[PDB]
Structure formats: C-alpha cells, structure tokens
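Engineer: Here's a structure for you.
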Amino acid sequence: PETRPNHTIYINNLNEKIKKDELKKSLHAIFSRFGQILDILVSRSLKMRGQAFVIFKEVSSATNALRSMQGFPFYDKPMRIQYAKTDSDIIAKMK
RNA sequence: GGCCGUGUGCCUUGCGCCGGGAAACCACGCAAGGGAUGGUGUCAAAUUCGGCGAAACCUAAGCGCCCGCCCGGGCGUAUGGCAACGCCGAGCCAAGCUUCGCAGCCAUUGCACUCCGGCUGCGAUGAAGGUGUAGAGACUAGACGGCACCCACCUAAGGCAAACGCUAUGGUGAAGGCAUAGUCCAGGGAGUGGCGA
RNA sequence: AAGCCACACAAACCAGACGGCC
Ligand SMILES: [K+]
Ligand SMILES: [K+]
Ligand SMILES: [K+]
Ligand SMILES: [K+]
Ligand SMILES: [K+]
Ligand SMILES: [Mg+2]
Ligand SMILES: [Mg+2]
Ligand SMILES: [Mg+2]
Ligand SMILES: [Mg+2]
Ligand SMILES: [Mg+2]
Ligand SMILES: [Mg+2]
Ligand SMILES: [Mg+2]
Ligand SMILES: [Mg+2]
Ligand SMILES: [Mg+2]
Ligand SMILES: [Mg+2]
Ligand SMILES: [Mg+2]
Ligand SMILES: [Mg+2]
Ligand SMILES: [Mg+2]
C-alpha cells in the first residue's frame, strides 16, 4: 500500500525477463516526467530480480510518481511501487 | 623373435640435503638392483609456426705425438655426425573443472545500495594437461594420456569426539605414447649422382 | 670420412634408442 516518504522509491513485480541495462532505459525515461532523476539500481540476483530503486532529486518528483504511476502496466505487469524503507547510500552522502 | 652389452629414463633400496608439507608424502643430489606398480566409466579434439640442449654409438678435417725429414702412414682426440631423449617463444585443442555471454526449464513476490540461485543447449575465457617432439609422414583406436568414480594402503591438518579415537577435502599404487597397439606409406635390403676429409 | 640431400627402384625381411652375436 504505502510507507513513509523518501527520495528513492522501491519498485517491484517488474518483468523479470528484461535485461539489466535495458530496464534502466525504460525507467529513467518513463519516470523523468515528474522531475530530475539521479541513479537507478537494478540487480538480477535471485533476491533482487524484478525489483528496482529509482532515485529522484526531490520528494516532489517522487510523491507525484508514486501516485501517477501506481499500478501502471509495465510489460504486462502491474508495476507495484513503495517508498524506500531505508535511505539510499547516494543521498546519505549529502545529508 | 632370442640372448650379451652401452647410454639415457624409470621406480625401489640405502646414503646425503638451503627445500614444500600438519603428517603421510613429494622435491633435490648421488650410488646400487631390476622383485612389485589396482579397478570401472568417460573424451579423441588440437594435431601449427619457430628455437635451444643432448649421452652412448659412428667418423677423424684440424691439432698433438710417432714412423729421423718428403710421400705416404700410424696412434689420440670431436670442434663433424646419428640420435635415446630434456626443453623454451607463439599459436591451437575434446571431455572435466574457474569465471563471464545467449536461449530454455525449474523454482523466486524478493529492500538493495561491492560481486553473485540451480541444471541443461551452443559462444568466449582462465588454471591444468596436451599439441609442437614418429622412420618423411597418412589414417584408425585405445592407454601408460585428460577427466570422473571405485578399491588397497599410509597419514590425520581441519571437522567430529568427554574420551581409546573417528574420518580425505592430503598422499602412495613407475617411466614408455618424442607414434603405444594397428593399417599404410617413406627408409634399409638393393641404383646413380652431388655436397663432405 | 661419418653422415646428409636429390631423382631411380627387385623381394622376403629389418626398421619409430644404440653397439654385438644369433
Ligand atoms: K638398457
Ligand atoms: K622438510
Ligand atoms: K610428445
Ligand atoms: K585431527
Ligand atoms: K624416433
Ligand atoms: Mg621388474
Ligand atoms: Mg582423428
Ligand atoms: Mg605431428
Ligand atoms: Mg696427420
Ligand atoms: Mg707430411
Ligand atoms: Mg671413441
Ligand atoms: Mg658432440
Ligand atoms: Mg619443432
Ligand atoms: Mg615410494
Ligand atoms: Mg603424444
Ligand atoms: Mg620412442
Ligand atoms: Mg608403433
Ligand atoms: Mg641406399
């Protein structure tokens, strides 16, 4: 459902078949229509497959994303988004 | 096919010894002998281009000595050879392992910020080992080769055990294959000529 | 020398360590 606001957003239930470097392109573009985007972490490991972390410059780019993008059918899959349950290493190196 | 020798290799034994190893055991240097060297399964591909090294055995150009000197000889000797075989640079290689690609199936609904789930199919890599290295060589298999497993034996670091101790992920079970078993062909048997002393 | 290199080729047989003698 929902967590507590954070710069980065946890996306899961993605299409596990799509390649690492390819999925980042489909993410950086599709989520930039809210604001500036930092980095995107995608792993293919048994634990991290079908999951991706998208980092925004501000909560404003993130809050709108979570709402306007929740359920957004990505590669025939109901893209599920949550707020990050722990601050990203990228951001914590500034705060 | 037999014996008799010679060298080189091999293992065993003894003796030595900066060594690696927890130990067994390997490694190294030598001398002497030939008594012993487990089993099943699996791979068969690359097989190229160069270079170094070499004992016995073959021969004596030059050199030394001798036949008092010439001519001829004679004796010695490899720096000339044949060659068992020790190797190096680069390339290449089947199956099996190291790590990455691509495809499929299995599972996975998973919160990460360093990298990572399994297998099967080709693609490429890395460590072995091989190829190079047969009488010019050509092709077939397999083993003495590569790989996996089993067995006998030694050892017991670690792991286990309160403890006598237990137990291989450690070792030992030769080298040959610089052509092994085969078919074939070059070579000698058995020609002429050249280079060469 | 020993060997090595060319073309030529008859057989058993010997040849993929060397020297003997069968
Ligand atoms: K011998
Ligand atoms: K020692
Ligand atoms: K060889
Ligand atoms: K022990
Ligand atoms: K030979
Ligand atoms: Mg014997
Ligand atoms: Mg073949
Ligand atoms: Mg060959
Ligand atoms: Mg003379
Ligand atoms: Mg004279
Ligand atoms: Mg002599
Ligand atoms: Mg010589
Ligand atoms: Mg060669
Ligand atoms: Mg022994
Ligand atoms: Mg061979
Ligand atoms: Mg041989
Ligand atoms: Mg043979
Ligand atoms: Mg002849």
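Using Swiss-Prot numbers, chain A covers 4-98, in order.
Method of determination (from the header): X-ray crystallography, 3.1 Å.
Positions of Cβ are set from backbone N, Cα and C atoms, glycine also.
Quoted from Swiss-Prot, the note on the mutagenesis of A:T11 to V is: Abolishes RNA binding. In Swiss-Prot, a published mutagenesis experiment is listed as A:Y13 to F, annotated Substantially reduces RNA binding. Swiss-Prot documents A:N15 to V as a published mutagenesis change and attaches the note Abolishes RNA binding. Under the heading of mutagenesis, Swiss-Prot lists A:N16 to V and annotates it as follows: Substantially reduces RNA binding. While the structure shown retains the original residue, Swiss-Prot records the mutagenesis experiment A:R52 to Q with this note: Abolishes RNA binding.
Give me the local environment of each listed feature.
Structural biologist: The DSSP secondary structure for A:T11 (mutagenesis position) is strand.
Every protein chain considered, the tally of other Cβ atoms within 10 Å of the Cβ of A:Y13 (mutagenesis position) stands at 17.
Counted within 10 Å of its Cβ, the other Cβ atoms near A:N15 (mutagenesis position) come to 14, all protein chains included.
Neighbour list (A:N16 (mutagenesis position), Cβ cut-off 8 Å, at least 6 residues apart, same chain): A:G53, A:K80, A:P81, A:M82, A:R83.
The Cβ of A:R52 (mutagenesis position) lies under 8 Å from the Cβ of A:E19, A:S46, each of which sits 6+ residues away along the same chain.
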Engineer: If you draw a 10 Å sphere on the Cβ of A:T11 (mutagenesis position), how many other Cβ atoms land inside?
Structural biologist: 23
